[PDB]
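This report refers to the structure that appears directly beneath it.
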Amino acid sequence: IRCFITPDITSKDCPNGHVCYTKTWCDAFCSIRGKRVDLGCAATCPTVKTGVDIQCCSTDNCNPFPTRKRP
Amino acid sequence: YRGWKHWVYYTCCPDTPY
């Protein structure tokens, strides 16, 4: 359910979601175009650390201003 | 020409799942 703007892509709401899981994770490389960091839509706050900056928030409007790219 | 993109990701226009 629309937890932030959009997970991988643009079109719809994360098919898997509960908490606005602001996941700034790179795994090792970060192979997608150039993620705009944290969005979420997953479950719990099980780690939130290491090389994974996670701003897991269970608020209603976790998505402050509809800006994606910008200029 | 033609080959536009299947590139957007982060919103602007349609999808990047193709």
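Including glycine, each Cβ sits where the backbone N, Cα and C put it.
According to DSSP, A:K23 (mutagenesis position) sits within a strand segment. Long-range neighbours of A:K23 (mutagenesis position) (same chain, six or more residues apart, CB within less than 8 Å of its CB): A:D38, A:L39, A:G40, A:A42, A:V52, A:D53, A:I54, A:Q55, A:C56. One mutagenesis experiment catalogued in Swiss-Prot, A:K23 to E, is accompanied by this note: 2-fold and 28-fold decrease in affinity for Torpedo AChRs.
Where Swiss-Prot documents A:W25 to A as a mutagenesis experiment, the accompanying text is: 11-fold decrease in affinity for Torpedo AChRs and 6-fold decrease in affinity for neuronal alpha-7/CHRNA7 AChR. Around A:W25 (mutagenesis position), a 10 Å sphere centred on its CB holds 17 further CB atoms from the protein chains shown.
Other Cβ atoms within 10 Å of the Cβ of A:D27 (mutagenesis position) number 8 in total over all chains. Quoted from Swiss-Prot, the note on the mutagenesis of A:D27 to R is: 31-fold decrease in affinity for Torpedo AChRs and 50-fold decrease in affinity for neuronal alpha-7/CHRNA7 AChR.
According to Swiss-Prot, the mutagenesis experiment A:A28 to G carries the annotation: 5-fold decrease in affinity for neuronal alpha-7/CHRNA7 AChR. The Cβ of A:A28 (mutagenesis position) has 7 other Cβ atoms within 10 Å, all protein chains considered. In the three-state DSSP scheme, A:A28 (mutagenesis position) is classed as coil.
Long-range Cβ proximity for A:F29 (mutagenesis position), meaning a same-chain Cβ under 8 A and a gap of 6 or more residues, is found for none. Listed in Swiss-Prot as a mutagenesis experiment, A:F29 to A is described as follows: 12-fold decrease in affinity for Torpedo AChRs and 74-fold decrease in affinity for neuronal alpha-7/CHRNA7 AChR.
For A:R33 (mutagenesis position), the Cβ neighbour count at a 10 Å cut-off comes to 12, with all displayed protein chains included. A mutagenesis experiment is reported in Swiss-Prot for this position, A:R33 to E, and the note states: 767-fold decrease in affinity for Torpedo AChRs and 339-fold decrease in affinity for neuronal alpha-7/CHRNA7 AChR.
Among the sequence features in Swiss-Prot, the mutagenesis site A:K35 to A is noted as follows: 11-fold decrease in affinity for neuronal alpha-7/CHRNA7 AChR. Annotation note: A:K35 (mutagenesis position) sits in a coil segment as assigned by DSSP. Residue environment of A:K35 (mutagenesis position) contains 17 other Cβ atoms, counted within 10 Å of its Cβ in all protein chains.
For A:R36 (mutagenesis position), other Cβ atoms within 10 Å of its Cβ number 17. Swiss-Prot lists A:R36 to A among its mutagenesis entries, and the accompanying note reads: 16-fold decrease in affinity for Torpedo AChRs.
According to Swiss-Prot, the experimentally introduced change A:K49 to E is described as follows: 3-fold and 53-fold decrease in affinity for Torpedo AChRs. Cβ-based neighbour count (10 Å, all protein chains) for A:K49 (mutagenesis position) stands at 7. DSSP assigns A:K49 (mutagenesis position) to coil in the three-state reduction, placing it in neither a helix nor a strand.
Experimental mutagenesis is annotated in Swiss-Prot for A:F65 to A, with the remark: 7-fold decrease in affinity for Torpedo AChRs and 15-fold decrease in affinity for neuronal alpha-7/CHRNA7 AChR. Less than 8 angstroms from the CB of A:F65 (mutagenesis position) sits no same-chain residue that is six or more residues away. The DSSP secondary structure for A:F65 (mutagenesis position) is coil.
A:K49 (mutagenesis position) sits 9 Å from A:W25 (mutagenesis position), taking the Cα positions as reference.
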